Every structure is written in structure tokens, then in C-alpha cells.
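Reading through the C-alpha cells given below for one structure.
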Amino acid sequence: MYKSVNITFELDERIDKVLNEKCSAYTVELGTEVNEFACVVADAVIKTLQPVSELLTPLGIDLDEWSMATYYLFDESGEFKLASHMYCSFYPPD
């Protein structure tokens, strides 16, 4: 009933490597709605970036909205479906 999920972040070219290194690994219960799992990842992303907000501001990143922005999680086939390997983007595929 639990699956190990590893995320490749495609949120923002300026910070995806930091998120890939710090907050990419998750354990997810099989029946979790993808929309609920997305909020778990978003929470972890904000916790990871808020401590370096003084570096992000001059890189042109405002974290204000990120907390409430919609995060899209999808699998290698671009489907909104829990998988061992998933992508995180602010934009749906299509």
C-alpha cells in the first residue's frame, strides 16, 4: 500500500537542481489522490526554498504565491497517475 516516488522538478530552471537534490523523495499510499500528493510536494518545496529567499529575490523569484500555486504531478507518459518516477511542473502537459 506504500510506493516510493522520486520527482524530477520542472518548476523553474533557476532552482530545479536544488529541489532535485533536497526534496525529491516521497512515500505515497496507493489510493492518495494526485491533487493531495501535489500539495505534499508543494509544502516540501516551500520549506526547502524559504530559507534561501534572500538568494531567490535577486534571482527574480518571489515565493509569495508559490505556497498557494497549483503544482501538477505526472508520470513518464504525461498522465496524472502515481508512479515510482514523476515530474512536477506549474503547467499541465497540453
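Start at 1 and count along the chain as shown; that gives each residue its number.
Heads up, header says this was done by X-ray crystallography, 1.9 Å.
Cβ atoms are placed via backbone N, Cα and C, with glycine included.
Among the natural variants that Swiss-Prot reports, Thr8 to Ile (Swiss-Prot position 842) is described with the note: In strain: Omicron/BA.2, Omicron/BA.2.12.1, Omicron/BA.2.75, Omicron/BA.4, Omicron/BA.5, Omicron/BQ.1.1, Omicron/XBB.1.5, Omicron/EG.5.1. Natural sequence variation is annotated in Swiss-Prot for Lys22 to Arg (Swiss-Prot position 856), with the remark: In strain: Omicron/BA.1.
Around the Cβ of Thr8 (variant position), the same chain contributes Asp16, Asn20, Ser24, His85, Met86, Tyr87, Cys88, each under 8 angstroms and 6 or more positions distant in sequence.
Cβ neighbour count for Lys22 (variant position): 15 (other Cβ atoms within 10 Å of its Cβ, all protein chains included).
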